[PDB]
Amino acid sequence: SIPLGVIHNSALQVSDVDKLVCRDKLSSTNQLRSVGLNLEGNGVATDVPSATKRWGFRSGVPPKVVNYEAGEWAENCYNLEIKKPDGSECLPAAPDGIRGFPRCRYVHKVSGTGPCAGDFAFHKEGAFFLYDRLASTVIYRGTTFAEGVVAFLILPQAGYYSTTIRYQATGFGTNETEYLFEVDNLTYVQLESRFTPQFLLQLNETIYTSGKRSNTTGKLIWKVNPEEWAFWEXXXXX
Amino acid sequence: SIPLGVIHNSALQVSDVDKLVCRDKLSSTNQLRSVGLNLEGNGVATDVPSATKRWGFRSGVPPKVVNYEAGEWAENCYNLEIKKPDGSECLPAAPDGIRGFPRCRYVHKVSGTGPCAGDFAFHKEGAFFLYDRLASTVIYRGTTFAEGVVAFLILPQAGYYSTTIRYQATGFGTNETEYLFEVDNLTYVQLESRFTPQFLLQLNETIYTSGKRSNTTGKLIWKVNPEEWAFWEXXXXX
Amino acid sequence: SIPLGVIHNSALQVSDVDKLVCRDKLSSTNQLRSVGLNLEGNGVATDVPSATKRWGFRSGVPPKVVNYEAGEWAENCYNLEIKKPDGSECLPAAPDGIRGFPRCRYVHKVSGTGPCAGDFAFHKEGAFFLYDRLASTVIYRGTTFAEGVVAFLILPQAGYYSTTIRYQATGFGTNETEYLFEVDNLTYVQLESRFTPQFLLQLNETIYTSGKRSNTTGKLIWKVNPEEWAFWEXXXXX
Amino acid sequence: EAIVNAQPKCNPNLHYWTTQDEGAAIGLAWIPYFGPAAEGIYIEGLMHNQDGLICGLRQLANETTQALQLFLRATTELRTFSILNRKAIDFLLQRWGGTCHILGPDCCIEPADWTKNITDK
Amino acid sequence: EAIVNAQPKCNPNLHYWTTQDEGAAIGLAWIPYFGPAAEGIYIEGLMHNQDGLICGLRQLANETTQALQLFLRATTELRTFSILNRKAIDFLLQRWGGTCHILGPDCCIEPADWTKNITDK
Amino acid sequence: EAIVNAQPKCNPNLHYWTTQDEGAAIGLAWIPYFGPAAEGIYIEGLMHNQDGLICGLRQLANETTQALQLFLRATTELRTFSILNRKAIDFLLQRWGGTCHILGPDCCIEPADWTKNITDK
Ligand SMILES: *[C@@H]1O[C@H](CO)[C@@H](O[C@@H]2O[C@H](CO)[C@@H](O[C@@H]3O[C@H](CO[C@H]4O[C@H](CO)[C@@H](O)[C@H](O)[C@@H]4O)[C@@H](O)[C@H](O)[C@@H]3O)[C@H](O)[C@H]2NC(C)=O)[C@H](O)[C@H]1NC(C)=O
Ligand SMILES: *[C@@H]1O[C@H](CO)[C@@H](O[C@@H]2O[C@H](CO)[C@@H](O[C@@H]3O[C@H](CO[C@H]4O[C@H](CO)[C@@H](O)[C@H](O)[C@@H]4O)[C@@H](O)[C@H](O)[C@@H]3O)[C@H](O)[C@H]2NC(C)=O)[C@H](O)[C@H]1NC(C)=O
Ligand SMILES: *[C@@H]1O[C@H](CO)[C@@H](O[C@@H]2O[C@H](CO)[C@@H](O[C@@H]3O[C@H](CO[C@H]4O[C@H](CO)[C@@H](O)[C@H](O)[C@@H]4O)[C@@H](O)[C@H](O)[C@@H]3O)[C@H](O)[C@H]2NC(C)=O)[C@H](O)[C@H]1NC(C)=O
Ligand SMILES: N[C@H]1CC[C@H](NC(=O)[C@]23C[C@@H]4C[C@](c5ccccc5)(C2)C[C@@](c2ccccc2)(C4)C3)CC1
Ligand SMILES: N[C@H]1CC[C@H](NC(=O)[C@]23C[C@@H]4C[C@](c5ccccc5)(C2)C[C@@](c2ccccc2)(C4)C3)CC1
Ligand SMILES: N[C@H]1CC[C@H](NC(=O)[C@]23C[C@@H]4C[C@](c5ccccc5)(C2)C[C@@](c2ccccc2)(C4)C3)CC1
Ligand SMILES: *[C@@H]1O[C@H](CO)[C@@H](O)[C@H](O)[C@H]1NC(C)=O
Ligand SMILES: *[C@@H]1O[C@H](CO)[C@@H](O)[C@H](O)[C@H]1NC(C)=O
Ligand SMILES: *[C@@H]1O[C@H](CO)[C@@H](O)[C@H](O)[C@H]1NC(C)=O
Ligand SMILES: *[C@@H]1O[C@H](CO)[C@@H](O)[C@H](O)[C@H]1NC(C)=O
Ligand SMILES: *[C@@H]1O[C@H](CO)[C@@H](O)[C@H](O)[C@H]1NC(C)=O
Ligand SMILES: *[C@@H]1O[C@H](CO)[C@@H](O)[C@H](O)[C@H]1NC(C)=O
Ligand SMILES: *[C@@H]1O[C@H](CO)[C@@H](O)[C@H](O)[C@H]1NC(C)=O
Ligand SMILES: *[C@@H]1O[C@H](CO)[C@@H](O)[C@H](O)[C@H]1NC(C)=O
Ligand SMILES: *[C@@H]1O[C@H](CO)[C@@H](O)[C@H](O)[C@H]1NC(C)=O
Ligand SMILES: *[C@@H]1O[C@H](CO)[C@@H](O)[C@H](O)[C@H]1NC(C)=O
Ligand SMILES: *[C@@H]1O[C@H](CO)[C@@H](O)[C@H](O)[C@H]1NC(C)=O
Ligand SMILES: *[C@@H]1O[C@H](CO)[C@@H](O)[C@H](O)[C@H]1NC(C)=O
């Protein structure tokens, strides 16, 4: 049975189905709420290398979608445009009525290629991809999502700025995926797991104001010199 | 909260949610009914010029559809085929399972062009477009609809002829829309708000039997000479 | 009203809506079940000639689908690929989320042509086409289905092998339909109603091991010489 | 609240159309293959303004629009079919969603015949 | 009404398939990425004709078709999933949709232990 | 069961977003043609870890996933909107789905004021 949360003795609890509490009062369907909570809040690494390793392709499993009524402002969200090396799309278009997650401080937009050995892309840990009040078992193409999980509750009776960070990827969804952070269409930075969103934006501004952008028609790629707390608490550059 | 109608003291009333009436008996879901009532019945002008001024285009608002179980025979319904001047369609195809309003004395089929500055066409007064037992916030292409509003009720426990009138339109959905009533593919009448459906049909028959149809390959357009009760109670012609 | 089955006095019964039995206990929605039962179980002829005569094409009736939770292992299922003589498809593609019936001992895959005088193909006796936990009023293209009917119940409180048999058909859905059983792409057997699935498979193996397959580039068709219990209880060959 | 019709006019007669779920068909007309097309599934009726019901309904549907539109804005369901069932559930929770204190105002239990049966004993 | 099987034959044994919503998975098999494909989510069972249940079910489903088809004709929902929930609501309204008159026939309240507790006092 | 948070970390503050179905609009903002776009229908709030509610919710949603995923595997509905309504029905059947034996443990009827009214008589 699907667990239902309830407050007894100043503590959240799972309601015992085999037990009947007549003191529990449910006076309207408005007391029942479905909520979505972000994996961020549990302390999972949110950098693009770590986050993409949690997803994978699989065939033979029909996608499923479940509704949820309230969600959490996310620090990190993701938006994927992945093709196979022959240009065929890897992810399906967003079904009618499915929009991106509504509150994202940083949207990590990843574009690139991979083998995509499977009809749909699932969460390897069983979590959901959270969209605008709909949770899916699979990733949709070019649609912003947060990783999360859903809860169901009995309530007791009684600005916003977003920033897009673009990445190029090769060998997406494999053991040896390569990631480049995009400054402009001809200037990239070799991406490490340790690079935070705030550091990528300061790296982009300092590159723009130092003239370290490509002033030819070819690709310029930088590599940052090598020189434990969550978010709520070629060439070289040294 | 959505109001619910109920009969107390020989009068329809809105049920008080904050008040509990144990004498009110609901013995089956069959006692609950959703009904749709036509704006016609409230006395709104139903002529094509007046009716189209109540609709408008808007982007960024997802369409929504709600079911209703019983409806009212309409005197006037509408069926729109609107393209932009470049031939692209302005209204979306009817979703699967959405059919035209089932009882219409007169279907005003309007074909023409307009700027269509918006992804969908909404009712400016907040009313619905009533289809076959489905109410939509937006107009679908080539699908017959009546303007109306929905009610929800607790019941207390216990031929058909249709006529199509065709119009051509330019500058649809603007300050200066022009309308022509269509006699045949080469004969039109300059349309006024004061022209009732019965008058348009008698104007069409008298034109057919007087020989006032175009007997060339070009367009003939007539203008009727200038010479307060609801429905339930170039060249000239003088 | 839709009947609901219930057990009183060691016998299944239809619950009387106008009668209230307080001794009947419904403690969770899990006690309610929808079940699907195969026409096979009632003794209808399951051979392809007899089975296809029960289906027909009709326009103007929207298809409808109803869910069911548990089904019966079928001996016979059917999978249709029917085109008109001009190559246009007769049956619609399976809607998203509709899969074939999950347990079929023999799948009778029929391919051929017919007039298909109607938008959709219905069951002439009012039965359903049973798919994977969804029952439809119409046949979908290339999707395996069993013929069946649905029941609703109040429960009292407390390997698998499949074989495909291919047929070619002409004049599908008429008075004079011709059927050929397919051995390979160039060897067929004139089909009779009396031929059981087990007999068709032994006829196929004996043809393969006797060398009676076509060893030219043209069609070879055999006709079996002429030489009352249900399943749970050119050239000639003599 | 009472229903105050504030429309410019009222058609006091309601010529209506609907369907019937129960309708015991004649012979084989219930079979979709043999039955009526989409255009011929409707029944009709006529209802007059006794108790002013018809003009109230026109006014009730008008006043329902705001709440209904706000409900549709906040749902992600493309087509909503569940409003009346949710109202039936809410009707039961308003009465039976807590402990029923007999003779209290929020409990619809009548101990009349039980109180007289005890007095007779 | 009683169930009168009027079919030409009856398979008295019901070899059935279904799914289980509760099924406590072993380790990580509940994760869609690791779990079974669409073809491998089914459980099976076998039920014999004790109390003639199986032949009644074949007859019950046959008699259900007319009402069911008429219900589907009158709905605009493309896929209907709500019949059993609507029957559960109707079960509750039949019992609790009005004032419950104790000892009356349309009220399922038992004052037995309460009537004896009062007699003891 | 009690909620044991077993996650590596917990953001004890819940900055949340949702919609409001009731929201009495100002003037004509409820009209879809005049109202906010999809991006501007949300309200926000902030909830701290009083009674450890926030860290319990993070742990509750984590423990819900297995049962939820198994429920989605066994449904054929593409988008599920009915879980909370089915839980409301189950809440009522658990209490009112059988005969209510007063003073019994599985019946939520209080005869307190009725037992005192009889004593006064
Ligand atoms: C609910 O919360 C649970 C606890 O927070 C989540 O458990 C996670 O489950 C996944 C698998 O489903 C584990 O990933 C596996 O890890 C092992 C080895 O662990 C490696 O990573 C840890 C980091 O915690 C590190 O310390 C070790 O040294 C290993 O390097 C791999 O062999 C597997 O292939 C797989 O990657 C997580 O480790 C585990 N997290 C924790 C904190 O235990 C659970 O997934 C949550 N459920 C949902 C639906 O979100
Ligand atoms: C429910 O019933 C209400 C009353 O019947 C409806 O109210 C209508 O609301 C719309 C706007 O939402 C009004 O239209 C506006 O009118 C003003 C000026 O009024 C002009 O038209 C009137 C005709 O009544 C005329 O007498 C005046 O001299 C003006 O020429 C414009 O400035 C606005 O831009 C807008 O067009 C209607 O006037 C109003 N009707 C009445 C009778 O008050 C309400 O819309 C209904 N709700 C639904 C959902 O149908
Ligand atoms: C529920 O069970 C009922 C009884 O088993 C099913 O009744 C069947 O209804 C169909 C029509 O809807 C009948 O078919 C018609 O048959 C007549 C003449 O009968 C011919 O076939 C019988 C074989 O039983 C044979 O003995 C006769 O000599 C005739 O050759 C035709 O004229 C019609 O055009 C039509 O084909 C079935 O005969 C009838 N079966 C029985 C056993 O009575 C009912 O269909 C079931 N409902 C569902 C939804 O499955
Ligand atoms: N129409 C109104 C009815 C009440 C509704 N409120 C909530 O949706 C809460 C508002 C806040 C935050 C909360 C939440 C959001 C995201 C993720 C997890 C939870 C949602 C939980 C909530 C709560 C949870 C547990 C116990 C008590 C309250 C407090 C309810 C606002 C609209
Ligand atoms: N299966 C049967 C169950 C009863 C059902 N009947 C209605 O659908 C009414 C039949 C008529 C007219 C009415 C209506 C139609 C269109 C618009 C508005 C209302 C619908 C309202 C109704 C009514 C309203 C208010 C109080 C009492 C009755 C009377 C019910 C017929 C089928
Ligand atoms: N989560 C669990 C809840 C109980 C559930 N069990 C059923 O789905 C039965 C399991 C068997 C066979 C039966 C059936 C299958 C196909 C067609 C017709 C019926 C379905 C009927 C059933 C039954 C019917 C009538 C009375 C009593 C039992 C017995 C229930 C298994 C999963
Ligand atoms: C790469 O993937 C293959 C197969 O998935 C595996 O054998 C190998 O260990 C992986 N890692 C590296 C570094 O090759
Ligand atoms: C960068 O590339 C993208 C996609 O290739 C393109 O849409 C965009 O206009 C480009 N920007 C510039 C400044 O050329
Ligand atoms: C990088 O810096 C430039 C300079 O202001 C800015 O215009 C651009 O948007 C920045 N890129 C990102 C991803 O913020
Ligand atoms: C041109 O590119 C070189 C190398 O990337 C860089 O050093 C130089 O500053 C650029 N030009 C300007 C004007 O910044
Ligand atoms: C036409 O529309 C424009 C802008 O919508 C407006 O300025 C003007 O008043 C309208 N009417 C006429 C007669 O131009
Ligand atoms: C009139 O025009 C319509 C559409 O252009 C066409 O379908 C119809 O056949 C025409 N009628 C005649 C009589 O030409
Ligand atoms: C106009 O009159 C002719 C003459 O009978 C008729 O055939 C035609 O249908 C009429 N048009 C309309 C719209 O009624
Ligand atoms: C031909 O057209 C003219 C002008 O429209 C009209 O007067 C005349 O009657 C028409 N011919 C016939 C035969 O009616
Ligand atoms: C064939 O079909 C036609 C019309 O459907 C009918 O007249 C005839 O009896 C049928 N049977 C044969 C053997 O022609
Ligand atoms: C037989 O025909 C089918 C379809 O025409 C084809 O897919 C298959 O490969 C053929 N088999 C052989 C052995 O040629
Ligand atoms: C017919 O026999 C051959 C010989 O083994 C076999 O390969 C083939 O699958 C058989 N066909 C069917 C439909 O079983
Ligand atoms: C070739 O075909 C003939 C006739 O179908 C058959 O008698 C013969 O056995 C076939 N050849 C072989 C090698 O089986």
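Numbers in chain F come straight from Swiss-Prot, and the residues shown are 502-622, in order.
Just so it is clear, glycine is given a Cβ too, placed from its N, Cα and C backbone atoms.
Listed in Swiss-Prot:
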- F:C511 to G: Induces GP1 secretion. Complete loss of virus capability to enter into host cell (MUTAGEN)
- F:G528 to R: Reduced infectivity (MUTAGEN)
- F:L529 to A or R: Reduced infectivity (MUTAGEN)
- F:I532 to R: Almost complete loss of infectivity. No effect on transport of GP to the cell surface and incorporation onto virions (MUTAGEN)
- F:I532 to A: Reduced infectivity (MUTAGEN)
- F:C556 to S: Induces GP1 secretion. Complete loss of virus capability to enter into host cell (MUTAGEN)
- F:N563 to D: Reduced levels of expression of GP, GP1 and GP2. 20% loss of virus capability to enter into host cell (MUTAGEN)
- F:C601 to S: Induces GP1 secretion. Complete loss of virus capability to enter into host cell (MUTAGEN)
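Checking each of the mutagenesis positions (F:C511, F:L529, F:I532, F:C556, F:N563) against F:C601 (mutagenesis position), the C-alpha distance stays within 10 Å for none of them. When the mutagenesis positions F:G528, F:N563 are compared by the number of other C-beta atoms lying within 10 angstroms of their own C-beta, F:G528 comes out lowest. Of all the mutagenesis positions given, namely F:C511, F:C601, the one with the smallest number of surrounding CB atoms inside 10 A is F:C511. Of all the mutagenesis positions given, namely F:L529, F:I532, F:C556, the one with the smallest number of surrounding CB atoms inside 10 A is F:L529. Using a Cβ-Cβ cut-off of under 8 Å to chain D, the mutagenesis positions F:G528, F:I532, F:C556 reduce to F:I532. When the C-beta distance to chain B is held to under 8 angstroms, none of the mutagenesis positions F:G528, F:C556, F:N563, F:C601 remains.
For F:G528 (mutagenesis position), the spatially nearest entry among the mutagenesis positions F:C511, F:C556, F:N563 is F:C556, judged by CA separation. The Cα atom of F:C556 (mutagenesis position) lies nearest to that of F:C511, taking the mutagenesis positions F:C511, F:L529, F:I532 as the candidates. Under the three-state DSSP scheme, F:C601 (mutagenesis position) falls in the strand class. In sequence order, F:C601 are the mutagenesis positions among F:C511, F:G528, F:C556, F:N563, F:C601 whose C-beta falls under 8 Å from a C-beta of chain E.
For chain A, the nearby mutagenesis positions by a Cβ gap under 8 A, listed in sequence order, are F:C511, F:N563, drawn from F:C511, F:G528, F:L529, F:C556, F:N563, F:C601.
Across the structure, F:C511 (mutagenesis position) and F:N563 (mutagenesis position) are spaced 12 Å apart at their Cα atoms. Among the mutagenesis positions F:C511, F:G528, F:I532, F:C556, F:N563, no residue has its Cβ under 6 Å from any atom of ligand 4. For the recorded site, F:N563 (mutagenesis position), the DSSP three-state label reads helix.
Counting only the Cα atoms, the space from F:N563 (mutagenesis position) to F:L529 (mutagenesis position) is about 42 angstrom. Closeness to ligand 1 is met by none of the mutagenesis positions F:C511, F:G528, F:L529, F:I532, F:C556, no Cβ falling under 6 Å from the molecule.
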